[PDB]
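Report on the following structure.
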Amino acid sequence: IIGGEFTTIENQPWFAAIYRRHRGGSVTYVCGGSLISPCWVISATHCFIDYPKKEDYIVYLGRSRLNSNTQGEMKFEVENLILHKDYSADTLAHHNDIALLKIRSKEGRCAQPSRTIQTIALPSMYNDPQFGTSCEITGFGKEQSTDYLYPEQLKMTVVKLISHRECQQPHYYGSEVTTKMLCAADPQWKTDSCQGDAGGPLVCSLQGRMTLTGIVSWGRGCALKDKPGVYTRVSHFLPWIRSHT
Ligand SMILES: N=C(N)NCCC[C@H](NC(=O)CNC(=O)[C@H]1CCC(=O)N1)C(=O)Nc1ccc(N(O)O)cc1
């Protein structure tokens, strides 16, 4: 995350930190995700497309720090890694960039809500909020596009939903952005998601409820003028989600 503020998992208790075991024993961070039901985390396909082997992945819930323990965290294995059949990546755009991780503990259990762990609601079919709405994003991604390391503490920030009208302008993204995506940026272009934040939540208030409206996907650079963050439009994938769940 570029700009914004450090936070803790209590303020984003649906946030799932996803890691990969390295054959040869080193574990590194992959991507964020969101707990949409006790047994299910949603994230982005492109996080996993290069190594689609469920056994190699670990999901943490209740975690506020990248490489150190948070009291109240819970570790899960991936019982099922479901990637989207029609995923594709072009020059920039990633299409159908959505994934599901069915999680279970070694002890056979799914997630249990606590002070640091709660589920997030899905939006209703095709129901988004209006352009101009303020939403929050969260993740362990880079604080600067140029950085070589990720921050050790979870960050979040606030961005605004942009109209497809605006995002499609040729000086923005033009054709690469579709109606299965959503653009969000700072009006002054000072804060954004970045490399390391993929799979994480874009969370907006919808009917009195914090709802998972988008999944961090792609952008050109991070926090660049006229290049908003692009997010998978959750409200357009409910049947996929419901089928595969
Ligand atoms: N909001 C803005 N402005 N940008 C969003 C960046 C999210 C980021 N997504 C991507 O990198 C997808 N690819 C890109 O964004 C390309 C296009 C622009 C660029 O410079 N790189 C991420 O964390 N990606 C990511 C990709 C792969 C992996 N591993 O797991 O495979 C992990 C993270």
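Following Swiss-Prot, chain A shows residues 179-423, kept in their order.
Per deposition record, X-ray crystallography, 2.1 Å.
Even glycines carry a Cβ here, placed using N, Cα and C.
If you check Swiss-Prot, you get these features:
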- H224: active site, charge relay system (ACT_SITE)
- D275: active site, charge relay system (ACT_SITE)
- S323 to E: Abolishes phosphorylation, proadhesive function and ability to induce chemotactic response; when associated with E-158 (MUTAGEN)
Alpha-carbon distance [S323 (mutagenesis position); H224 (active site, charge relay system)] in Å: 19
Other CB atoms within 10 A, centred on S323 (mutagenesis position): 14
DSSP-derived class (H/G/I helix, E/B strand, else coil) of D275 (active site, charge relay system): coil
Other CB atoms within 10 A, centred on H224 (active site, charge relay system): 23
Whole-number Å value for how far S323 (mutagenesis position) lies from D275 (active site, charge relay system) (Cα to Cα): 21
Cβ neighbours of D275 (active site, charge relay system) where a neighbour is any other Cβ within 10 Å: 28
Secondary structure of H224 (active site, charge relay system) (DSSP, helix/strand/coil): helix
